[PDB]
Amino acid sequence: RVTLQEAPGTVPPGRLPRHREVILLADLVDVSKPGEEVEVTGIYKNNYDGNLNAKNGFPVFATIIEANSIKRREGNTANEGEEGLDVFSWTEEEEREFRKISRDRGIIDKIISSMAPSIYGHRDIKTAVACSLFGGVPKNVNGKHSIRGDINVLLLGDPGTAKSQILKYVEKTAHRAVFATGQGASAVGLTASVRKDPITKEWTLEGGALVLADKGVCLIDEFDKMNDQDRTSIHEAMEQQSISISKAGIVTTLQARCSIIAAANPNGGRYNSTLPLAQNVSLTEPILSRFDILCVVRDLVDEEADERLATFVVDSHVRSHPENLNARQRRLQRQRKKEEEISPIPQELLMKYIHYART
Amino acid sequence: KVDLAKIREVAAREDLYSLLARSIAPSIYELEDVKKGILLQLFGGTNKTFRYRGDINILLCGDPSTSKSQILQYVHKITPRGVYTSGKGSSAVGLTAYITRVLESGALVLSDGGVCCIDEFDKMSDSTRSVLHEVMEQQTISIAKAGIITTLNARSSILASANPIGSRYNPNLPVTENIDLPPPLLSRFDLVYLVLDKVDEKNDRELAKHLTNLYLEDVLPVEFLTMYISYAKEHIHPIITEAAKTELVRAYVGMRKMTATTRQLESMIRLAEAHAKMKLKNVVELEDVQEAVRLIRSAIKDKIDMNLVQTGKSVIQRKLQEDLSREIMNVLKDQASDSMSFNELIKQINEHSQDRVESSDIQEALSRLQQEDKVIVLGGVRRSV
Amino acid sequence: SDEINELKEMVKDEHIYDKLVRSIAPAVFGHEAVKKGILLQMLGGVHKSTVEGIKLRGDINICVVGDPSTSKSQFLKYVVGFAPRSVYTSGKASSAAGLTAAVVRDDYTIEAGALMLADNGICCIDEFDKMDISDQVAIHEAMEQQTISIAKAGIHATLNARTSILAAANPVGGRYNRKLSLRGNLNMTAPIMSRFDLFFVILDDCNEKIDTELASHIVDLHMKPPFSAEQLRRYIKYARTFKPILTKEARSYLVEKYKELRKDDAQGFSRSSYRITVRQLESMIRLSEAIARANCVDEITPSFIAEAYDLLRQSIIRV
Amino acid sequence: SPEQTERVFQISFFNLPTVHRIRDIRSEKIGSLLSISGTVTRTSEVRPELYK
DNA sequence: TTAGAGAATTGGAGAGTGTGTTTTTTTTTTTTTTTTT
DNA sequence: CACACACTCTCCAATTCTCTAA
Ligand SMILES: Nc1ncnc2c1ncn2[C@@H]1O[C@H](COP(=O)(O)OP(=O)(O)NP(=O)(O)O)[C@@H](O)[C@H]1O
Ligand SMILES: [Mg+2]
């Protein structure tokens with residue numbers, strides 16, 4: 001059984017989420033993990049049971065969805081071009097297309113230009129995001145010792161510079177990803193926590209953002225504005241890529257092989273270029289050294305770079321305007337037209353190319 | 001369990017306003033202007049639907065050593081509806097409202113048009129002070145929890161009472177300081193009375209001889225007053241006359257020339273309605289408006305101290321901003337750094353620069369100078385632009 | 001058709017844009033540039049989703065600042081009375097989880113906050129400078145990314161907060177210290193100072209002809225506008241259905257007006273800005289779209305960018 | 001087409017002369033058409049009654 | 001045509017079989033989040 | 001376990017039906 005509840009972005013605010021019991025049978029069991037947004041197809045059914053009829057006082061029947069398939073609502077979701085139960089699967093005619101483009105002279109600089117293609121400039125951030133989004137290779141040495149393969153990235157800089165838009169793009173683009181923000185993220189909402197059941201009423205583990213992003217990315221917006229007690233929960237999952245709980249007689253270690261991308265502002269809200277880094281930021285050497293690419297963003301005035309940037313932002317609003325051979329195919333030639341003005345490579349191909357290169 | 005002609009006996013009278021004042025609380029010695037204003041709070045101003053409302057709000061302030069709490073008792077005895085409580089007397093949600101295993105309701109609610117009496121108001125916790133702005137400014141409360149999304153009408157005339165913090169209230173120093181209470185909540189009261197007197201024989205010879213006068217034996221509408229109030233609140237609904245308008249403006253201009261926020265004009269309008277509802281007059285006139293002023297002048301005159309600021313202290317903050325400017329520039333000239341430890345900042349600024357300024361004022365001026373961006377604070381460390 | 005004849009009578013009018021800023025907050029005397037801002041906030045810019053899956057904010061954020069006496073909260077009273085999907089809240093009563101969302105137990109779940117309860121409408125925040133900075137920072141995602149995202153106990157989540165913010169503030173010291181640019185009067189830092197689209201300073205500078213006019217309004221307000229609230233509400237619901245387009249002469253004009261804002265804000269040897277970021281370029285787009293919505297026109301003229309640019313200068317220039 | 005069922009009709013009376021409070025409810029009025037004014041504290045799932 | 005003797009069907013005594021019932025539920029520790037400290 | 005209730009099974013006699021002679 002799976003209790004399936006309404007998605008909090010479709011649930012109208014201040015009104016309760018509804019749920020249904022879903023039943024998974026042979027070959028559908030173990031397909032979805034607690035906390036995913038899931039889409040089910042199935043048979044809606046009902047049966048008599050006396051407890052309803054007893055407590056409700058009417059001849060009323062419980063209802064159950066016998067599941068016939070499951071899909072996980074990853075990707076951008078406002079998209080007609082992405083059929084099937086797995087949006088990161090490829091076909092043979094797609095793998096052959098990855099092999100073709102992988103031997104384009106300058107494929108790295110095409111892929112980097114295609115990271116957040118509607119964000120102008122910032123090629124060092126796009127470079128750092130590309131590296132973190134593909135990752136390195138994890139290593140184990142005679143069984144005795146292990147080395148971290150994930151690349152962690154800190155976007156440090158001034159306001160209104162697409163640090164948060166770069167992170168919200170990586171949440172659409174990465175295979176498994178989780179997003180968290182400042183005072184909204186706790187030490188054990190990251191990491192993991194122990195739950196007590198109301199019925200059987202003994203202890204169990206609930207996985208946090210660094211488990212639900214395992215073999216994936218965790219995106220930490222406004223990392224400077226976390227509580228230091230919450231921010232210091234990350235130190236094990238950066239290097240050892242594990243979460244070692246010992247609480248309530250549960251003593252164990254979860255795996256937590258995420259890449260972490262973080263976005264922060266300097267002290268006083270602005271970068272001050274005459275100071276050393278350790279004075280521009282409220283962080284310290286053990287957490288600053290766990291990040292293995294640092295990007296500093298300075299929003300300096302310049303009369304020609306601000307023409308090139310303002311031109312790109314104006315054109316990006318006009319191109320993205322919601323009022324700019326059958327319709328379900330015919331919308332895809334205009335979506336393809338608009339996307340290929342900006343990007344060297346289709347976004348649907350780059351999502352599958354990244355998952356293919358990772359796996 | 002457990003006639004109209006009588007209104008006319010009172011409503012015709014020459015002495016009427018003073019009669020009612022001397023009979024709402026007949027044990028209480030003098031404090032005549034406190035009685036006179038509380039009386040207008042019982043009737044209240046006027047109301048309309050389609051904003052402002054006929055609720056009135058009063059604060060008493062002064063030493064714990066006096067009968068002002070006994071007034072707060074008489075008002076709870078006289079008033080239709082109403083509740084008596086005090087500042088420390090519950091959690092915030094116990095004074096407003098809460099949700100349970102379903103409405104919990106507190107002293108600030110279920111008293112529409114009724115006097116919410118509160119004592120110890122100076123020592124109410126600040127989280128509980130921060131309950132009142134939606135009630136005192138919009139007559140209403142908002143909540144959303146556990147599927148409930150809701151608003152509740154609070155609609156109470158507050159009668160508050162407060163002590164000085166610690167010792168006797170000093171008369172030189174300001175009312176904002178001496179209660180330790182925030183001006184945007186204080187400015188929200190329609191009247192504030194300093195209920196204070198000195199040791200004074202030519203009063204106290206009378207007061208002691210009055211207080212002991214009660215024990216000697218085996219005009220006062222002792223019930224008919226609360227019924228007179230009830231019938232006045234049922235029947236009488238004043239309106240501004242054109243001959244009232246010219247004075248309400250002229251007096252507000254006089255007070256602005258003299259030092260008067262528009263909250264004073266809103267207080268004058270609602271009091272001049274209550275002073276026409278008293279006398280049952282149903283119409284507001286020059287002779288009513290002039291008492292609404294005279295009561296406010298007797299309250300405030302007896303610059304409005306917002307942000308706990310004073311003219312003779314904001315000039316000091318600007319001199320402290322200049323003191324930081326010069327003190328850091330001369331050290332940048334003579335010493336081998338543009339930065340100094342906060343210990344050496346208190347050991348320039350506090351030791352010989354000026355009369356003794358504590359670290360909290362330095363941190364204020366310096367923070368407002370971070371906002372202007374002329375020094376950088378790091379961690380204990382401070383460095384010139 | 002009884003209502004369609006009123007919308008026909010409105011859109012035809014030679015001067016409707018003037019009639020709209022005069023019908024806003026009619027109980028408040030003066031402050032006509034704030035009336036104009038509040039109208040534009042209720043119309044909003046067009047929300048846009050990019051071919052890269054990146055979302056762009058359409059909603060406008062207004063900050064009103066001034067003396068603790070000078071009428072600012074009467075706008076918040078008005079807006080929460082007039083506009084659908086709206087809430088009132090304030091700074092001393094605030095918390096990070098009160099504003100955004102909290103986590104409740106006894107299993108964990110979401111309790112909706114002030115910025116979710118106002119999703120697709122206006123969150124009015126009073127006492128804003130008196131809000132604890134540890135609780136102020138909680139809205140930086142909900143102001144710009146228009147979502148609140150959470151990781152606590154067993155309940156990770158992402159929630160909508162497609163809300164316009166209207167914030168009322170007092171200077172640090174009560175009096176707007178006229179010797180200072182806005183950036184120094186107010187305890188806000190560049191991260192949030194750059195989120196608000198435009199700021200209005202409003203004041204009660206004591207002068208007798210103004211004083212007599214204001215007192216005359218407040219006494220006449222006790223039982224003594226070219227459109228009704230029911231008319232203005234129907235006009236707005238109509239205007240909100242347009243999705244204005246930036247014409248080629250407007251696209252090319254907009255880049256030069258942003259350069260002229262951006263050139264002047266530069267400070268120190270590095271030429272760092274403080275107020276002007278590309279959020280202010282996107283603010284000229286949002287404002288010129290709302291200015292077009294009030295005129296009920298589907299296409300943006302460069303004169304609507306000039307009207308947006310003066311609404312941005314009116315926040316910046318104070319010496 | 002298949003065969004399509006009997007339609008069930010919800011007759012919805014409205015605009016009664018008088019409104020009762022939850023405290024005005026008395027068993028003497030069982031089986032009689034009232035109108036009731038109140039505020040919702042909870043709502044259940046939408047469930048199927050076995051009707052026929 | 002009444003009335004009385006013999007045949008058929010129904011009522012219910014009572015014997016037989018089968019099922020459910022005690023019943024509690026605060027207290028005390030451990031945790032994780034909000035806020036009022 | 002054992003003792004009440006819920007429910008079915010079976011037999012016996014009580015009543016009414018039907019035919020005959022007084
Ligand atoms: N280089 C850029 N190219 C295009 N658009 C940009 C660029 N920089 C910023 N923007 C846009 O302006 C807004 C600011 O980006 P955002 O990601 O919200 O700022 P940020 O860098 O995270 N600043 P902050 O939240 O204050 O720390 C978004 O709408 C972006 O789309
Ligand atoms: Mg950001």
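Start at 1 and count along the chain as shown; that gives each residue its number.
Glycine is no exception: its Cβ is also placed from the backbone N, Cα and C atoms.
What Swiss-Prot lists as ATP binding site is B:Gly62, B:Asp63, B:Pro64, B:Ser65, B:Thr66, B:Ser67, B:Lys68, B:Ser69. For B:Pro64 (ATP binding site), other Cβ atoms within 10 Å of its Cβ number 13. In the three-state DSSP reading, B:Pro64 (ATP binding site) counts as coil.
Among the mutagenesis experiments that Swiss-Prot reports, B:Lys68 to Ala (Swiss-Prot position 574) is described with the note: Loss of MCM2-7 complex helicase activity. Counting only residues at least six positions away in the same chain, the Cβ atoms of B:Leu31, B:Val34, B:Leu60, B:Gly62, B:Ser161, B:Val195 sit under 8 Å from the Cβ of B:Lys68 (mutagenesis position).
There are 9 other CB atoms within 10 A of the CB of B:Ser65 (ATP binding site), with all protein chains counted. Cβ proximity to the ATP site centre (mean Cβ of B:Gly62, B:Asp63, B:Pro64, B:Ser65, B:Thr66, B:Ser67, B:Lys68, B:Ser69, cutoff 8 Å) flags the following additional same-chain residues: B:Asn163, B:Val195. With every protein chain in view, the residue among the binding-site residues B:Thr66, B:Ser67, B:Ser69 whose Cβ has the most Cβ partners within 10 Å turns out to be B:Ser67. For the recorded site, B:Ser69 (ATP binding site), the DSSP three-state label reads helix.
The 10 Å shell around the Cβ of B:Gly62 (ATP binding site) contains 20 further Cβ atoms across the protein chains shown.
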